[PDB]
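J.: One structure coming up, written as structure tokens, with questions to follow.
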Amino acid sequence: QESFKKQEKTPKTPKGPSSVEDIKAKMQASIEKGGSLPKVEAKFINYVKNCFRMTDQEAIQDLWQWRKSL
């Protein structure tokens, strides 16, 4: 394995999986491209159900704790 490290194009890295890892990738897109992400639970839940096919309340609170762990 070998290096050349002269250009390797520009960074951008688009991401969107089948499950809560899409929510995590789209949280990065909001806090980078939009600069901001919601900081209070009921507005953040509105945003999560706007950004994904979210239905599992146990995964919603697991994700809210993961978003507060930032």
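What you see of chain A is 225-294, where the numbers are those given in Swiss-Prot.
Placed from the backbone N, Cα and C atoms, the Cβ positions cover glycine too.
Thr234 to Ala appears in Swiss-Prot as a mutagenesis experiment; the accompanying note says: Partial loss of phosphorylation; when associated with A-237. According to Swiss-Prot, the experimentally introduced change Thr237 to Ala is described as follows: Partial loss of phosphorylation. The annotation that Swiss-Prot gives for the mutagenesis experiment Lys248 to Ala reads: Partial destabilization of the structure. Under its mutagenesis annotations, Swiss-Prot gives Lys250 to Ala the following note: Increase in the stabilization of the structure. Swiss-Prot lists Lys263 to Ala among its mutagenesis entries, and the accompanying note reads: Increase in the stabilization of the structure and partial delocalization to the nucleoplasm. Complete delocalization to the nucleoplasm; when associated with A-267. Mutagenesis annotation in Swiss-Prot: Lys263 to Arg, described as No change in the sumoylation level; the structure shown retains the original residue. According to Swiss-Prot, the mutagenesis experiment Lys267 to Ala carries the following note: Increase in the stabilization of the structure and complete delocalization to the nucleoplasm. Complete delocalization to the nucleoplasm; when associated with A-263. For the mutagenesis result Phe268 to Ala, the note given in Swiss-Prot is Complete destabilization of the structure and loss of nucleolus localization; when associated with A-276. Swiss-Prot gives this note for the published mutagenesis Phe276 to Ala: Complete destabilization of the structure and loss of nucleolus localization; when associated with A-268. Quoted from Swiss-Prot for the published mutagenesis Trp288 to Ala: Complete destabilization of the structure; when associated with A-290. Among the mutagenesis results in Swiss-Prot, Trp290 to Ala has the note: Partial destabilization of the structure. Complete destabilization of the structure; when associated with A-288. The residue drawn here is the original one.
Could you give the neighbours, burial and distances for every feature on this list?
T.: The DSSP secondary structure for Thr234 (mutagenesis position) is coil.
All protein chains included, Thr237 (mutagenesis position) registers 6 other Cβ atoms within 10 Å of its own Cβ.
In this structure, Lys248 (mutagenesis position) is part of a helix by DSSP.
Here the Cβ of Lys250 (mutagenesis position) has 19 other Cβ atoms within 10 Å, regardless of which shown protein chain they belong to.
In the three-state DSSP scheme, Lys263 (mutagenesis position) is classed as coil. Counting Cβ atoms from all protein chains shown, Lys263 (mutagenesis position) has 9 others lying within 10 Å of its own Cβ.
Note on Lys267 (mutagenesis position): other Cβ atoms within 10 Å of its Cβ, all shown chains, come to 10.
For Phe268 (mutagenesis position), the Cβ neighbour count at a 10 Å cut-off comes to 18, with all displayed protein chains included.
When secondary structure is read from DSSP and collapsed to three states, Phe276 (mutagenesis position) falls in the coil class.
For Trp288 (mutagenesis position), the count of additional Cβ atoms within 10 Å of its Cβ stands at 14 [all protein chains shown].
Long-range neighbours of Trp290 (mutagenesis position) (same chain, six or more residues apart, CB within less than 8 Å of its CB): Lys248. Under the DSSP three-state reduction, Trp290 (mutagenesis position) is assigned to helix.
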J.: Where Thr237 (mutagenesis position) and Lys250 (mutagenesis position) are concerned, what is their Cα separation in Å, rounded?
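T.: It is 12 Å, counting Cα to Cα.
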J.: I'd like to confirm something. Which of the mutagenesis positions, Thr234, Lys263, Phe268, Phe276, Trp288, has a Cα closest to the Cα of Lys250 (mutagenesis position)?
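T.: Given the candidates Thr234, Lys263, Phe268, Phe276, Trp288, the nearest one is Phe276.
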J.: Would you mind listing, in sequence order, the residues at least six apart from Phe276 (mutagenesis position) in the same chain with a Cβ closer than 8 Å to its Cβ?
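T.: Spatial neighbours, sequence-distant, of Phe276 (mutagenesis position): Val244, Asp246, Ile247, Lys250.
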J.: For the C-alpha pair, I'd like the distance in angstrom between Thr234 (mutagenesis position) and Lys263 (mutagenesis position), rounded off.
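T.: A Cα-Cα distance of 31 Å.
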